Amino acid sequence: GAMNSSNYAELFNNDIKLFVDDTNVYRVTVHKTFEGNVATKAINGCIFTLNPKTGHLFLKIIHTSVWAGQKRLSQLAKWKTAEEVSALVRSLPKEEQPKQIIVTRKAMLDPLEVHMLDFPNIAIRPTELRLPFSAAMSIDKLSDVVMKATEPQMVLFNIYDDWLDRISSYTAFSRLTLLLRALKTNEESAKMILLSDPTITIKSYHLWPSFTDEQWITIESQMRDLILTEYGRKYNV
Amino acid sequence: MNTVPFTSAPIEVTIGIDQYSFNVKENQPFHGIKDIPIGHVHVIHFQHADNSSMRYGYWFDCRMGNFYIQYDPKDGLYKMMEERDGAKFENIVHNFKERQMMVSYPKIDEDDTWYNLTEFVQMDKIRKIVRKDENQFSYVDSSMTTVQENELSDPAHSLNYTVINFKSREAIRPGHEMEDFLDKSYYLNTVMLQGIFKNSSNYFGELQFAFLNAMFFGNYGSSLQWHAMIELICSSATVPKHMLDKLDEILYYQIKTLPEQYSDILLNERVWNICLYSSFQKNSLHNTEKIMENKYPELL
Ligand SMILES: COc1c(F)c(F)cc(C(=O)O)c1F
């Protein structure tokens, strides 16, 4: 059934599973036309498909050409997502295919279910968790590869860099969701926190800075403060 | 005009014959129902006064034989039986009519209700949904499950309605996932109408039978089947025009006939609101929409 706070450790067991977030699939800028009406212009998007146990990220870039001449794009985007996730599963060797796919938005259930009919033993699950994966495009190297794309493209990353050499999947997922929640709540301040120090750099093959264990404690605390500050503003509390 | 004599009425029971119903007292001298119109299927049905659970009954067509009811004290129910000896049967009925021990199928001449509810229902199709080939008539009751309900346990006691499942490979062509799911026309017209039912009359027949089992027996799987067959049509963008017009007539009489006090359980809010107000055919069911609005505006 639905994934929630009760069964949170199930994410880090040895049954292969994938989170699928479709928030950034169909991205537009709304603008005015010469005649004074409003129009959208699409920009490149992506499906965020993530193994929370291993950090493997399957970033399917959705090029604006996929929307050309199509109607009801927000609806189509869900079916395109499901089509690409199904294609990804088909492309994996059997022993790498997930046993479960967890969609961050419930509106993805029926499209993914219908596209996965050939895989009746893969469970399609919603979640009650409010995950911050929409902020994936605040990660500079992910945003850069999406915007630069000139065609449909799959790009593979490990969203945990090398953290699993020193910490567990549970702790790595918690750090990720904290970083993304911070970027989602106040991108400018979060990026300030991550790159303020010019002597801490990002490896060419990484997404995040090369913090020591103790600097990660400091960074994590700064992120939690940023989220609390923002929250006191939001509600005036 | 045919007759279904009763041997006796040993236990107090409400007897229905199509949309009519009579209360018979324990050992009241009741010996059957005469003047049954030829040309239509019929259903005789029972609800015992002492266990108002298990409505049960028999679908039959008097053109197919001489049928009578007899109470079985071992199995505790009124059973339909076929009498092979015509002179016996005619003599038995003749006697019973002379003693005026039979009620009369109380059809108003102006009334087409029963025809309108059973227009496409054939006995031969009922007998394939209800499989008991040694009888010419078909027993149905409140508790019988459908093949689809079973898949999700006694096979010889099931309602073999055609399985409809909008998220199945049968319903969804590979490569047309979004198309077939949002527009069920290929599943309606190619899979169901051209492939399985062969024509729209057999489709409407099963739809009508499903509704009647839901209304008369409270059979829940039949109500599921009725709604699924409505939803499949309304969710298709491409439906033959004669089918939409016929459908509107079919549902109008079904909604007209439903007991007012049963709308809560026999009518699925989601299906009806989608069919009348959101679906492709939201504008093709004027008579059904109008009766539903004036009779059950709460459900909507
Ligand atoms: C209704 O009484 C009938 C009847 F009409 C009939 F055809 C047969 C029997 C019987 O048991 O053989 C019977 F009692």
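These residue numbers are counts, starting from 1, taken along the chain as shown.
We read in the header that X-ray crystallography, 1.5 Å was used to get this structure.
Placed from the backbone N, Cα and C atoms, the Cβ positions cover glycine too.
Now, the feature entries from Swiss-Prot:
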| type | residues | note |
| --- | --- | --- |
| MUTAGEN | A:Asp21 to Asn (Swiss-Prot position 1853) | Reduced growth at 30 degrees Celsius. Strongly reduced growth at 16 degrees Celsius |
| MUTAGEN | A:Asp22 to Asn (Swiss-Prot position 1854) | Reduced growth at 30 degrees Celsius. Strongly reduced growth at 16 degrees Celsius |
| MUTAGEN | A:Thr23 to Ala (Swiss-Prot position 1855) | Reduced growth at 30 degrees Celsius. Strongly reduced growth at 16 degrees Celsius |
| MUTAGEN | A:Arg105 to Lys (Swiss-Prot position 1937) | Severely impaired growth. Reduced growth at 30 degrees Celsius. Strongly reduced growth at 16 degrees Celsius |
* Pop the Cα-Cα gap between A:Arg105 (mutagenesis position) and A:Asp22 (mutagenesis position) into the table, whole Å please. => 8
* **Distance, A:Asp21 (mutagenesis position) to A:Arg105 (mutagenesis position) (CA atoms, angstrom)** => 7
* **Structural state of A:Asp21 (mutagenesis position), classified by DSSP into three states** => strand
* Secondary structure of A:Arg105 (mutagenesis position) (DSSP, helix/strand/coil) -> coil
* Mind checking which of A:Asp21, A:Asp22 has the fewest other CB atoms within 10 A of its CB? They're the mutagenesis positions. => A:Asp21
* To do: Tell me the Cβ contacts of A:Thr23 (mutagenesis position) under 8 Å, same chain only and six or more apart in sequence, or just say none.
  => A:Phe48, A:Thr104, A:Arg105, A:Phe133, A:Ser134
